Every structure is written in structure tokens, then in C-alpha cells.
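The structure follows.
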Amino acid sequence: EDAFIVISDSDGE
Amino acid sequence: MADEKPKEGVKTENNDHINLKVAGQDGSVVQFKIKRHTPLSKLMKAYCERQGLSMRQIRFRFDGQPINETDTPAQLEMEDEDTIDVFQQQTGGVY
């Protein structure tokens, strides 16, 4: 059911 | 009165998305959807953690070659909905 992950790679305050 | 204005038909702050799997030979799997530059290691750390293993104890492959901690869906030249493979290792023991 939980075979799912969502990912990106730019972050900032 | 209404504060209405038409909006211009451009959207410059979009990016591309791609759908990748990470799959073990116990048939254990995670689907992900990431921007075309996003590093593959963010997917392969999370796979390795839900399995409980040390990232050290495992190799990874795509389209005939290894993946590095920095390869991206640009770097590997990936088309959508593909699979990354995971593999175990067997050093030491009785010879």
C-alpha cells in the first residue's frame, strides 16, 4: 500500500 | 467592482517529472516520482532504510552500468517509468 515515496532536491529558508 | 485581469499564457517556473522504481531480487519495490535533475541516491538511501540494511552491503545498476551518489535522470539519459536494480554481496566465509 505504501510502495511510494515523493522526492525533490532544492531547499532554502 | 471586480478586480479581473487576463494572465499571460507562459509558465517559466515549471520543471520536468520522471517516474523511477528501485527493485530488489526478493521482489521488494518502491515507485517514486522526481524532477529530471533529482539525485538517484535520495531514492536509494530510502529503499535501503525500509529494507533495514546498510547501504554498504549492496550494489546498484541501471541499463548495464553502476549508479553513483550524484547520477540524475539527465546523467543516465533516462526515459520515463523505468527500473533501477539492487543486489546483495557475499565476501568472507570458508574457502
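Quick check of the header: solution NMR.
The backbone N, Cα and C atoms fix where each Cβ goes, and this holds for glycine too.
Sequence annotations record features per position, and here Swiss-Prot assigns domain 'Ubiquitin-like' to B:16-95 based on sequence analysis. Mutagenesis annotation in Swiss-Prot: B:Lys11 to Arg, described as Abolishes the formation of poly(SUMO) chains; the structure shown retains the original residue. Annotation of the mutagenesis experiment B:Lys33 to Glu in Swiss-Prot: Significantly impairs sumoylation of MTA1. Where Swiss-Prot documents B:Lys35 to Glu as a mutagenesis experiment, the accompanying text is: Significantly impairs sumoylation of MTA1. One mutagenesis experiment named in Swiss-Prot is B:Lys42 to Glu, and its note says Significantly impairs sumoylation of MTA1.
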Going by C-alpha distance, which of the mutagenesis positions B:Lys33, B:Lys35, B:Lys42 is nearest to B:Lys11 (mutagenesis position)?
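Sorting the mutagenesis positions by distance from B:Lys11 (mutagenesis position), the top entry is B:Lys35.
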In terms of DSSP three-state secondary structure, what is the assignment for B:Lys35 (mutagenesis position)?
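For B:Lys35 (mutagenesis position) - judged by DSSP and reduced to three states - the answer is strand.
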Can you tell which of the mutagenesis positions (B:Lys11, B:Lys33, B:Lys35, B:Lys42) has the fewest other C-beta atoms within 10 angstroms of its C-beta?
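Each of the mutagenesis positions B:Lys11, B:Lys33, B:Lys35, B:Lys42 was scored by Cβ atoms within 10 Å; lowest is B:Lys11.
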Helix, strand or coil by DSSP: which one applies to B:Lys11 (mutagenesis position)?
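DSSP call for B:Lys11 (mutagenesis position): coil, neither helix nor strand.
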Give the distance between the Cα atoms of B:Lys42 (mutagenesis position) and B:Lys35 (mutagenesis position), rounded to the nearest whole Å.
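Spelling it out, the Cα of B:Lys42 (mutagenesis position) and the Cα of B:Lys35 (mutagenesis position) are 12 Å apart.
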